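Enquirer: After the structure tokens below, expect a handful of questions from me.
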Amino acid sequence: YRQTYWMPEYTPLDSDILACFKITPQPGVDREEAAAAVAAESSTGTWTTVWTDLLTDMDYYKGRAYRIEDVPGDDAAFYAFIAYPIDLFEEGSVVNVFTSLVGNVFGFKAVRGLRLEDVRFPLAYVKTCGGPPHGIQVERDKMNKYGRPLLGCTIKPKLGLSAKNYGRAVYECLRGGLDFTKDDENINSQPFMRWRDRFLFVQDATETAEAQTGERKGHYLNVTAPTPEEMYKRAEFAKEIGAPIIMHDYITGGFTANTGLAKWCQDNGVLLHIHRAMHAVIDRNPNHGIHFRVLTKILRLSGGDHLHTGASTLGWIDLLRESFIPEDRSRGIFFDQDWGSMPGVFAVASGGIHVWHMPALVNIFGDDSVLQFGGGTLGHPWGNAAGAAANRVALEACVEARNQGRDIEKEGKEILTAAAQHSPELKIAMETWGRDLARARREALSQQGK
Amino acid sequence: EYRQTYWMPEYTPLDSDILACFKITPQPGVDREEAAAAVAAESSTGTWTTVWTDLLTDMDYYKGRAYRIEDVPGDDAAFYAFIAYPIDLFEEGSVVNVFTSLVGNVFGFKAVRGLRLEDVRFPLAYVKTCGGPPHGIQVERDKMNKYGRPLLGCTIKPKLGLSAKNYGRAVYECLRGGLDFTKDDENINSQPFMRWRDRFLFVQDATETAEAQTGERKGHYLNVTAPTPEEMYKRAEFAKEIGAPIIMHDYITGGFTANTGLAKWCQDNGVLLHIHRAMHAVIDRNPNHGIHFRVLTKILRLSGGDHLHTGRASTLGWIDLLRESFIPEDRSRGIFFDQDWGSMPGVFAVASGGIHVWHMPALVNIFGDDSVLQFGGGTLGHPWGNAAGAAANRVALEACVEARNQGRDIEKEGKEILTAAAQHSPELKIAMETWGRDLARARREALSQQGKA
Amino acid sequence: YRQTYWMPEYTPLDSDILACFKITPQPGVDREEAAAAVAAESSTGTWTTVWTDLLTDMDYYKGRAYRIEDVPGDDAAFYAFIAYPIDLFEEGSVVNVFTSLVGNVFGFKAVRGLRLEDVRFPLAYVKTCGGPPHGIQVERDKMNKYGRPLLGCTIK
Amino acid sequence: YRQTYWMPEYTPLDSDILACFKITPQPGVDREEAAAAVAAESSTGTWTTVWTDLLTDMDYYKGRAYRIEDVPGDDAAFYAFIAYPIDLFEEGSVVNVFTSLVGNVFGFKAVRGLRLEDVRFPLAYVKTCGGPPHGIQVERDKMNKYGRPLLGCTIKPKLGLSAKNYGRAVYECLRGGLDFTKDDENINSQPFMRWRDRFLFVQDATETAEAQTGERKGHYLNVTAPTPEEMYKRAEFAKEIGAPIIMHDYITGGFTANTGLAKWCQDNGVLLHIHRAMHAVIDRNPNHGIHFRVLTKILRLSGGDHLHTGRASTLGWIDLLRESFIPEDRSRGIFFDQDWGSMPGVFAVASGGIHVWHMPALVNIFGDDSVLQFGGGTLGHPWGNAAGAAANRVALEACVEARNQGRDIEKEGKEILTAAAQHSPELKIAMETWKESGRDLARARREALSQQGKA
Amino acid sequence: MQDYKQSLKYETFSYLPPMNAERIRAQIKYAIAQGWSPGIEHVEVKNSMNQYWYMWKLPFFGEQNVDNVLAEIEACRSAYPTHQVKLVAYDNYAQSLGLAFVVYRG
Amino acid sequence: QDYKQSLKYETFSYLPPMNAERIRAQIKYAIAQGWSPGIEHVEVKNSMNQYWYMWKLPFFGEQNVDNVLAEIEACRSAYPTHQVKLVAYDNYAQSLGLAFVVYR
């Protein structure tokens, strides 16, 4: 392997895809044979040479291991940096780039563990992908929502609710002050709630709550389906009935399906909320799998307008949202990632948060985020509308504080208690439970280029 | 806390229930009943909380519930939770929804160190809702006119850099040599150096030319894996438009939605569907955290394919899962539930990956007739060309099958059989120098005379 | 007909389609043989066993009479219970199930009268059919009607 | 019911649909009132006269009993004859005519039994229906077959056979001398033999036997389906692959589907074989139900090119099926003149436990414009499907050559068959194997009306 | 058992031995007795599945004499000794052939 | 060494032609599996046809290897220019457990 595939003097081209693999080799392997093996197994599949290879330019069509680094800690693991000429891949196909990097090497017997940490998508390849159907800024304009994170509520129980009872919980949430409610990942078209009936009553709920609040309202109607035809049919019905946003399970429904849904959403002006169902099967083992920041770049190319994003955390949020993200090893960002004009994707926070988390969530995620309260909304003692108002008051007072200059996370309890003197719903609720870097680069480049 | 609602050791599963077996490695503080219960809740009704909306529903029917706990032989850190799910929790005919429901949330549960889905029991009433293989083994054999032996394939290398016409030339040489199939690699889609439509024209040209010169049906797994469903289907239609018998898909990297749709399209159009399991090792290698390949095997059979790559004990476990009509429980092979497929057809097991003439006796002895044997370098690497390597492998496969049919022990007698055939075959001789169903049939007989008894 | 199609020890599988035929037999035929005939006539309808049968698994692909009962208050008629394996039918086709059960056997001359009383559709076959487009509860929600029977008029 | 619906002086108009109901009345009801009730229940079904009736012309829009007769040899039952104005029905809809006549009245409690015996379809209503997609003479021309009844085999077992094995039986049959093989009525698309695979291998068999014999072959591919979209998809694939003939179960699939399929068959040149599965549920009980001759007429109007016809009544409905005009004939259960005009006739199909020894009586009862379908009588031959087919085909021709020579083929049966075996070893072995004017009237009347018109 | 020998066929009566003058005569008077019009056609062997064979002259409308038809058969066969010869009988009522069979298989 | 192309005939046609001992073994193996031996034949130009002529009928319940081998030679004699194929019907799978050309 090392003869052909370890190329330490190779400086990558701006058009190459680059991959950073954290290799954990067996005790008797030299780091360069392992790095050259991973370059070869993720590009040409072999070490040998048969007569058909000599019909081709073997020097151009191969991945190159071009640098090896230590891992702070695990002295039994090293980072292997690999370059792939842009021509190994079909344009506009996260499916083909993804297949090529991870479709084969991860069974390699010669390593104890393989972990794909990051992938440098060159700007020449980004420009071939459809990207977000709309992206953060177009979505704020469509929904007419500026100055705060958006608020959402995943409806529960995921199971056993009729369409109409389901619509009831949606209506009571949206009228309370939440921007969005959300179908669960597992809600597709089950016997207790067929999709067509759910879509109708949810849309009823959405228009009734919108007319009673004068704020635009959304609900992520989940179109994840058994086949592309069913997926598209469901997306078409949401458009026919006026629904402004739909949802897809991009990993379990799949990249081919999702890339297609994203492009249909842009063709049809339908916002697209993305769920990362099953990411943890893949991204949780720090020694074997694919890191969620790779999964995050895949989705932005493929297409999403929202994405659930759970140090590392704030790295992949930048990757999801900003125009340029500089290399930052302290955040596991191993390469500069340039996105150009490809719009960024709303970062979605979820999982067991309530009013007490509000000051931190506004602090950490910033304005261009969606904050999704499951039980934090429904579990309010006075019902869904009261808990939506509580969450909306808390969010808005944490934002007014931040704007006023205060350390919202330290003055958290104080900010909240003061605004609860104007909102019973909030007070009872308390009792129950990157950009500047990207723009600095644009200005600098506008003045003198390189 | 989950234990009270989701731990039901008194529950006996209905025959219509989906069952799962998780290998749970709990954190040091958590005891087994509570881990099993959390897993069951986080993969069905994803909470311990009772909010008012739950009281609108029958919380007792609409939940997964853990019903049995077991030790893991030789691992005290881990244990098995067996969990039952009412058939009503899932969209019918949608492995996308059963997959999402089972594995789309629970794997991030912080109170567990490692979670691994070992097996899933699909009830007959849910199997009958899924399309299954577009043809399956026996129908494909009829269409292709091949009986009494494993099928033979070769994957074209290099995977990168070949023009459409150069590629078809390696295909032609292989096929005319006696191989039944050739194969696009998983990464072969539509890259700048070989656009997909050009590849399809020249491969099909090679397929027709080799079929004319041999008198045996030929095919080449044309890869329709694509960025979008629209591109996938367009590529599939063109392969039918030109007369190709078989196409190919990367069901995991393209996705379960696209693949179910492709299988449906294939069955509606008479095109065989060869399935590649790319990415699977990301998921099924680590024995403490992920999804075992035998689960990935069952989802493919239900989603639809006519061939699946299958790669000791577990390996032939999931082969039986892939091909046979009924597979009884067997923990010696990692089969944790009886799996009844009914009349849903079996899928060819495909063996590939660094194999040559010398592996033939073991391959025939292990996979049997209803398998495809894929040779990478083992055909391209022959020193007289592709045609001769194809012939060498074809002769060595046939000699093993004739030897097996005759009562010989083809593994114990591997060298002798191949040598005795080497004498009538210069291609094989120099190539030698360079390098279960009984059970399902028994149960069907018994259930025919006695029924339920 | 009897030796192959009367199986009194067979217990129906849960995947089986079951039928209950009330048979009024002609005066000179025994109940065993008439049940087995109705089972054969409503599944294989074989009047002469030929070589193509031997290409198939004949024990599986056949209806089978498995029980007989008296008709209370009628000594001339009896109930024949018959099991059909789920594989005999096209999924999601009442057309095919109907045609199979009742398409041939009601003309059986060797019986004086034949009445199909009940059919057991197994869950695994129910799941293959579309069912009501909506059903009672969905409809009530669509029409916003609760707590009383609905009322209609037929125009004359 | 009587004062408005019993009209003994009404003479039926020629545009009227006429029905003949055999009524077995309950002990305490008179025949007048029971006829008038059946007429009302099968047209206006009024139990209380209300104000909306007075918005309509009540004298026109109603069925009317206009005659009653005794049932010969049955003092308990009588015949009620009823006229329905052509305007009561949707044009070109046997569905609507059927539903109107039989959709309500058979549940009339005041009657002990009700049997619809015959229906007079007036010419002016016949002209609104599509009819057979082709009919006997067109089909004969398309298949280039003349001077003998056609011969078919029904493949058995109905169940368990793979698509390819099923095509093998088909190939062996067709190549030995049958014109047609047939899907069983239960064969749709089951797990052991998906329809698309069945169609492909049957067509392969059809073409191979056709090339090996030089006579056009066919196989009735059954397109009976769960849904109209599936029915039409299956029919389109048979056309796509070159198949000359398809099959429908018109009762169990139903008239709406069958009517649409016959329309599609004419538009696409596909011949259409009609199976009568379920008919014995409706038509076996002589006291309650619908007689098969009605179901014969419904099928001619709805559309089919062959129809299974399975004593005096039997010969009657064959005439109703095949001929251009059929006179009233109570001895053959024909209660009204039926004029079909130019609407083509349909092949009658004889099946059910017949072998070579039935051939003389079959050629003699059915004549040329018929299909003789052998189930086990072809497959059961100790030498295979080809020899069994050849035996049936030799027996068929020799009976036709005998009859064309003037011989009493039914009397001289065992002799014509024996002189035939002296040249066909296959027919001889099969003989040890198993034991033992309608046209002319129609022509006479067309010529009569051609010279004189109304006379 | 005896193996079924396969060979081309030629529709009605072709599964019986070829017809002597006597058997042909009886078919012709059968047709005349039916009121059908006798007709004669011929075609090359390889083309026997053609819808349209060469017509020998014209149909024999109003023909009562079997022998005249039998002679016209002979003359057609003598003009085309390599061709198959067919006898047909037109039925103008049904616009069909009452009867058709190959007299010589060529 | 350059590769010599010629027409082939599916399973076993890459091995040397079978004498009587080898043919019998395949027949015995098929019976040992419980399959029904069968014999088909066809003109050489037509070997790729799905439907060959059936020689007689399949030999159901047949345990005598030597009687199937006789019928092969019987079929060869009746069609000396045809290819002769031995098949073995698997009733459970509705497939063929074995098929190979005995005489080319």
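Just so you know, the numbers here start at 1 and follow the chain as drawn.
Method of determination (from the header): X-ray crystallography, 2.4 Å.
Just so it is clear, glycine is given a Cβ too, placed from its N, Cα and C backbone atoms.
For the mutagenesis result B:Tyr61 to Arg (Swiss-Prot position 72), the note given in Swiss-Prot is No longer binds N-repeats in CsoS2A. As annotated by Swiss-Prot, substrate binding site applies to B:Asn105, B:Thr155, B:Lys159, B:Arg277, B:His309, B:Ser352. The feature active site, proton acceptor is assigned by Swiss-Prot to B:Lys157, B:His276. Annotation comment: Swiss-Prot describes B:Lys183, B:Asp185, B:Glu186 as Mg(2+) binding site, evidence class sequence analysis.
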Enquirer: Quick check for the class: what is the C-alpha distance, in angstrom and rounded, between B:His276 (active site, proton acceptor) and B:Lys183 (Mg(2+) binding site)?
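Expert: Per the Cα atoms, B:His276 (active site, proton acceptor) and B:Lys183 (Mg(2+) binding site) stand 10 Å apart.
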Enquirer: Give the distance between the Cα atoms of B:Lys159 (substrate binding site) and B:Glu186 (Mg(2+) binding site), rounded to the nearest whole Å.
Expert: 9
Enquirer: How long is the line from the C-alpha of B:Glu186 (Mg(2+) binding site) to the C-alpha of B:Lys157 (active site, proton acceptor), rounded to the nearest angstrom?
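Expert: Cα of B:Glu186 (Mg(2+) binding site) to Cα of B:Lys157 (active site, proton acceptor) measures 12 Å after rounding.
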Enquirer: Between all pairs in B:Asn105, B:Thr155, B:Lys159, B:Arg277, B:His309, B:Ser352 (listed as substrate binders), what's the biggest Cα distance, rounded to the nearest Å?
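Expert: It comes out at 37 Å between the most distant Cα atoms.
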Enquirer: In angstrom units, rounded to an integer, how far apart are the Cα atoms of B:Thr155 (substrate binding site) and B:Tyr61 (mutagenesis position)?
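Expert: With distance taken Cα to Cα, B:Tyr61 (mutagenesis position) is 50 Å from B:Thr155 (substrate binding site).
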Enquirer: Compute the mean position of the Cβ atoms of B:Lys183, B:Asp185, B:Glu186, which form the recorded Mg(2+) site, and then list in sequence order the other residues of that chain whose Cβ is within 8 Å of it.
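Expert: Going along the sequence, the neighbours come out as B:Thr155, B:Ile156, B:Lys159, B:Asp184, B:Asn187, B:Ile188, B:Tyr221, B:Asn223, B:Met248, B:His276.
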Enquirer: What is the separation, in Å, between the Cα atoms of B:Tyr61 (mutagenesis position) and B:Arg277 (substrate binding site)?
Expert: 36
Enquirer: If one looks at the chain holding B:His309 (substrate binding site), which residues at least 6 apart in sequence have a CB under 8 angstroms from its CB?
Expert: B:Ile275, B:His276, B:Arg277, B:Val350, B:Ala351, B:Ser352, B:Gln374
Enquirer: Which ones, of the recorded positions B:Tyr61, B:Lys183, B:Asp185, B:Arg277, are Cβ-proximal to chain A (under 8 Å)?
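Expert: Correct list, in sequence order: B:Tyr61, B:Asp185.
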Enquirer: Out of B:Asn105, B:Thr155, B:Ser352, which of the binding-site residues is least crowded by other Cβ atoms within 10 Å?
Expert: B:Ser352
Enquirer: Tell me the Cα distance separating B:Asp185 (Mg(2+) binding site) from B:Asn105 (substrate binding site), rounded to the nearest angstrom.
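Expert: Distance between the two Cα atoms comes out at 32 Å.
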Enquirer: Of all the recorded positions here, B:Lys157, B:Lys183, which one's CB has the most other CB atoms within 10 A?
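Expert: Checking each of B:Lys157, B:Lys183, the winner is B:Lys183.
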Enquirer: What is the total of other Cβ atoms whose distance to the Cβ of B:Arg277 (substrate binding site) is within 10 Å?
Expert: 25
Enquirer: For a quick check of packing: other C-beta atoms within 10 Å of the C-beta of B:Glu186 (Mg(2+) binding site), how many?
Expert: 26
Enquirer: To the nearest whole angstrom, state the Cα distance for the pair B:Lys183 (Mg(2+) binding site) and B:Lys157 (active site, proton acceptor).
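Expert: Distance between the two Cα atoms comes out at 10 Å.
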Enquirer: What Cα-Cα separation, expressed in whole Å, is found between B:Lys157 (active site, proton acceptor) and B:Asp185 (Mg(2+) binding site)?
Expert: 8
Enquirer: At a 10 A cut-off on CB-CB distances, which of the recorded positions B:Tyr61, B:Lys159, B:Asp185, B:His276 has the highest count?
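Expert: Result of the Cβ crowding comparison: B:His276.
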Enquirer: Give the helix, strand or coil assignment DSSP yields for B:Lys183 (Mg(2+) binding site).
Expert: strand
